[PDB]
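Visitor: Right, I'll just put the structure down here and ask away after.
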Amino acid sequence: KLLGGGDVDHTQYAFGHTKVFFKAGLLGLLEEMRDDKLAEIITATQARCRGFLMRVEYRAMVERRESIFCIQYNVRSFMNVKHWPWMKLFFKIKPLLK
Amino acid sequence: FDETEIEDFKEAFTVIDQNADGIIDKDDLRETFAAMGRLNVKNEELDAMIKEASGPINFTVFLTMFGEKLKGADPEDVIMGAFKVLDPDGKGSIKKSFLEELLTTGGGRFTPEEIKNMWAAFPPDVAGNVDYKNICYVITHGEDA
Amino acid sequence: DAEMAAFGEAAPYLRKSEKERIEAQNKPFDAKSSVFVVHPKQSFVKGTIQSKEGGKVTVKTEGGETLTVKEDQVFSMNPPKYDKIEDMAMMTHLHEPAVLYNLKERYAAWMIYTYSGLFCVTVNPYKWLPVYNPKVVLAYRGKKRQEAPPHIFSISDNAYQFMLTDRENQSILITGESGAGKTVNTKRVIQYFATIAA
Amino acid sequence: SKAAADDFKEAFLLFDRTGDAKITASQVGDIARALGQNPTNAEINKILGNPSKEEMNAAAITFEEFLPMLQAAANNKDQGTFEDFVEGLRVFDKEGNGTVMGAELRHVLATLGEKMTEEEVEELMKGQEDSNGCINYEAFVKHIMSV
């Protein structure tokens, strides 16, 4: 079923009861490259992780970024306002509303 | 400025502008204060409110004056968003010393002296960082509830 | 590793640890330069291609020697993926040297059974091995030769299998020179039959 | 090239804790990753040593060395193919569904090859593995390539 895919010569091989048969030295070349690519691999799967790992660190020396501000400014308002006639008014009044 | 907050300022502008012409003059300020119970509202208080504007208080002059004083104003749902990220397990009000350390050590706006002023009218729980939610209420609408 | 238990003690002489393998197949290789070559004293030794005389070849050796030999005195070398291949006939390099060399390597590692197609090559240990081990006998019992490493009981069991599966008679042809040690095998095969179906 | 991306210089001012516009050689690995480059730690190590640069003794940096080292690492981004990442984990567990048992991926990511701390391994599984003990790596590798 696997060999179903690939832009490969569906000739060059042949199957049988315990194994596939394959011609040479190209496919041979392919594999080799492949071979190196796995030495990397885990290695390759590590990297992204590592990468990615720090990529979240930046967002943190980072996520928080705004939630603070929000908190920051938000308080300041109040400190200013709470002493304002109009705002006290709204306050006593805010309840009668619906 | 979200649009419902601008509609709340339009409703407050209509309750203070009792002549309904679109410009709050000093007579509107005095008659709104007298209808709230202020029989002794001095003319110097009305003149200090008008001295914060460069022109007549129409709806866009009232919005720009409130914008320039509320440049860090945050709605209650975004303050509770940030406090749910500070208490990510939900329900519990966060510790007093955790909010003092995280305000200081992250930002200059969270410096201590300011943290003593935060505890000072925002009471204990609020100040301490244990309760939560009452501080979001009084940051969007001041004074004791 | 996980699999091997049945043998356990024999294992090392049948198969290699899953990293010994790994450490061998996954290693640096330079095809275009690495090669096998003719050799006046030693039959075929390995080397690295240095230059190219247009139809002559100069090669370094593994021991340190330099020879300029014909183009066809030079033979490719299998990628490391084929280190101590159970079935040399799976190699992508069907040479004379590569065959000699495969046998040789898995012997220096004490593996006496290596397949070469249908054959079951067997090399005289000249010493004792836990292979004829009464644990092995079972292990090889009911296993196609692809489910287990190169060994004579493989042949011998499969025969049996095949015997009952296909309803055909079987044969085993043992052959070698005077000192190859066939009787030994023959006998050993025989015990096998007697045991597994008495 | 500039496309002169001057935001790499602005990010160097966010990683230099002294404000003198130099970044130590031990930070260069993690800052290449934060600029959108994933060189393996052995590669970052080799290059360094390759240039007779010792990461064992005190180091400083200048922007004039960090810029060309990021540009030498930027050619190696053609090694980041997601077909091989999902097929690696598809060969790591049986059956036709992409699930690693929790502790298999945690012990392999900490002890196989470039050692990732178990603190970082728990921070990379947090949310994608639920209480069944089965990590769906189709969505797990999707979210790892979202950063």
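Each position is counted from 1, following the chain as shown.
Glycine is treated like the rest: Cβ placed from N, Cα and C.
From Swiss-Prot, here are the annotated features:
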BINDING   B:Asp17, B:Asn19, B:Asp21, B:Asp28  Ca(2+) binding site
MUTAGEN   B:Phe83 to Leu (Swiss-Prot position 103)  Results in 50% reduction in actin filament velocity
Visitor: If you count, for each of the binding-site residues B:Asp17, B:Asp21, B:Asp28, the other Cβ atoms lying within 10 Å of its Cβ, which residue has the minimum?
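Guide: Counting other Cβ atoms within 10 Å of each of the binding-site residues B:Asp17, B:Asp21, B:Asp28, the minimum falls on B:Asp21.
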Visitor: Relative to the Cβ position of B:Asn19 (Ca(2+) binding site), how many further Cβ atoms are located within 10 Å?
Guide: 11
Visitor: Taking the centroid of the Cβ atoms of B:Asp17, B:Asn19, B:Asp21, B:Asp28 (Ca(2+) site), which other same-chain residues have Cβ within 8 Å of it?
Guide: B:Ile16, B:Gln18, B:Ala20, B:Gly22, B:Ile23, B:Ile24, B:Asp25, B:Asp27
Visitor: Just jot down the residues in the same chain as B:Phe83 (mutagenesis position), at least 6 apart in sequence, with C-beta under 8 A of its C-beta; none if empty.
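Guide: Same-chain residues close to B:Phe83 (mutagenesis position) (Cβ under 8 Å, separated by 6 or more) are B:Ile94, B:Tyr132, B:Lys133, B:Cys136.
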